[PDB]
Amino acid sequence: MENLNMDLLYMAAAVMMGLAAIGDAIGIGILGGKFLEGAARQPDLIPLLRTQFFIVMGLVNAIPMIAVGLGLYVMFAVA
């Protein structure tokens with residue numbers, strides 16, 4: 001089992017990664033929300049905090065998506 005067991009082990013890894021990654025990717029995600037009130041200090045940063053946020057939104061989902069994304073592609077590549 002060169003492509004039967006490895007998958008398992010990997011899973012533990014990838015899976016693990018997704019967690020951590022999610023964490024960070026979240027740190028920002030939640031930040032975007034914790035920024036609203038923050039930027040609230042300046043009414044000249046309403047369309048900004050939002051703009052920067054939105055991006056952070058996708059990028060945040062790009063951290064894991066790209067993380068597990070690659071991992072998968074690889075797995076399906078050699079398995």
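One is the number of the first residue shown, and numbering goes on along the chain from there.
This deposition comes from solution NMR.
Here the Cβ of each residue, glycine as well, is placed from N, Cα and C on the backbone.
Swiss-Prot annotations:
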type: MUTAGEN; residues: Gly23 to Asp; note: In uncE429; unable to assemble in the membrane
type: MUTAGEN; residues: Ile28 to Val; note: In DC1; has a functional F0 as well as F1 part. However, the ATPase activity is inhibited
type: MUTAGEN; residues: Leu31 to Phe; note: In uncE408 and uncE463; unable to assemble in the membrane
> Which three-state DSSP class does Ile28 (mutagenesis position) fall into?
Replying inline: helix
> In sequence order, which same-chain residues at least six apart have a C-beta under 8 angstroms from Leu31 (mutagenesis position)?
Replying inline: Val56
>> In the three-state scheme derived from DSSP, which category covers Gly23 (mutagenesis position)?
In response: helix
